[PDB]
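Enquirer: Okay, here's the structure, questions in a sec.
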Amino acid sequence: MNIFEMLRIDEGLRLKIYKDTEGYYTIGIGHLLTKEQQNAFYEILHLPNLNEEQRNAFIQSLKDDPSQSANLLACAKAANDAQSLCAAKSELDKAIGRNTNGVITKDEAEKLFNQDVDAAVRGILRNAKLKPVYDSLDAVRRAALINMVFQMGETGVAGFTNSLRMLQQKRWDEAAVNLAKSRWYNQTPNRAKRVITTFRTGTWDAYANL
């Protein structure tokens, strides 16, 4: 047990590229890659990832039959997305060092993950709200803080003013009681419970079994 097994259980590990419900392409453990007929003509012509010609064929197809505004605007969006995915794969391929076709192995996911951890800690140590509590914690409690950062971002975590302070004061059972009252806990109870147990105990016990 170690931090990568922790976030693999909590966050999940995808060996194939996935598109978020909010539109981001991701892979591994939360590794992010890339960020009537009148409106038909308009939006087709404003899709950010089409070619000149790819767009020509759609625009001129609409001219040929304006009735099919529904289908041509459907085609145009398929294409725009097909490209974004292409860009993400490309972004992935530079990261892995081969032509993955949007597929990686676990060790490659772990390699991505380990630098992602490096990014988060850098951020954390630059954040005046998170630094003093993070320096104060031991390695496994730090894993719990990083864990939270992965799920909601530096800023969200940094907004747990009080529980953070209790953590910094080594008041672990106070801290655990306070995290449970949170909106985080209410949105993802099973995960928050494991994280909070990690904060409270300084151990990996919440992940034993499972």
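Counting begins at 1 with the first residue displayed.
Any Cβ shown, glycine's included, is placed from N, Cα and C.
Below are the features I grabbed from Swiss-Prot:
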- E11: active site, proton donor/acceptor (ACT_SITE)
- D20 to A, N, S or T: Complete loss of enzymatic activity (MUTAGEN)
- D20 to C: Nearly no effet on specific enzymatic activity (MUTAGEN)
- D20: active site, proton donor/acceptor (ACT_SITE)
- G30 to F: Almost complete loss of enzymatic activity. The enzyme is destabilized by 1.5 kcal/mol (MUTAGEN)
- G30 to A: Almost complete loss of enzymatic activity (MUTAGEN)
- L32, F150, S163, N178: substrate binding site (BINDING)
- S163 to F (Swiss-Prot position 117): 10-fold decrease in enzymatic activity (MUTAGEN)
- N178 to I (Swiss-Prot position 132): 5-fold decrease in enzymatic activity (MUTAGEN)
Enquirer: Hey, what's the widest CA-to-CA gap across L32, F150, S163, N178, the substrate contacts in the record, in Å?
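Expert: Across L32, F150, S163, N178, the two farthest Cα atoms sit 31 Å apart.
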Enquirer: Cα-Cα, whole number of Å: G30 (mutagenesis position) versus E11 (active site, proton donor/acceptor)?
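Expert: A Cα-Cα distance of 7 Å.
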Enquirer: Within 10 Å of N178 (mutagenesis position) (Cα to Cα), which of the recorded positions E11, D20, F150, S163 do you find?
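Expert: So the list reads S163.
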Enquirer: Can you check which residues sit near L32 (substrate binding site), meaning Cβ under 8 Å from its Cβ, same chain, 6 or more apart in sequence, and list them in order?
Expert: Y24, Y25, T26
Enquirer: For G30 (mutagenesis position), list the number of other Cβ atoms lying within 10 Å of its Cβ atom.
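Expert: Around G30 (mutagenesis position), other Cβ atoms within 10 Å: 18.
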Enquirer: Once you note that 17 residues are missing between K35 and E36, how far is one Cα from the other in Å?
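Expert: Distance across the unmodelled stretch, Cα to Cα, is 29 Å.
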Enquirer: Test of understanding: give the count of other CB atoms lying within 10 angstroms of the CB of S163 (mutagenesis position).
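Expert: Its Cβ has 23 other Cβ atoms within 10 Å.
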Enquirer: Taking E11, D20, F150, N178 as the recorded positions to compare, which has the smallest set of other Cβ atoms within 10 Å?
Expert: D20
Enquirer: How far is it from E11 (active site, proton donor/acceptor) to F150 (substrate binding site), counting Cα to Cα, in Å?
Expert: 8
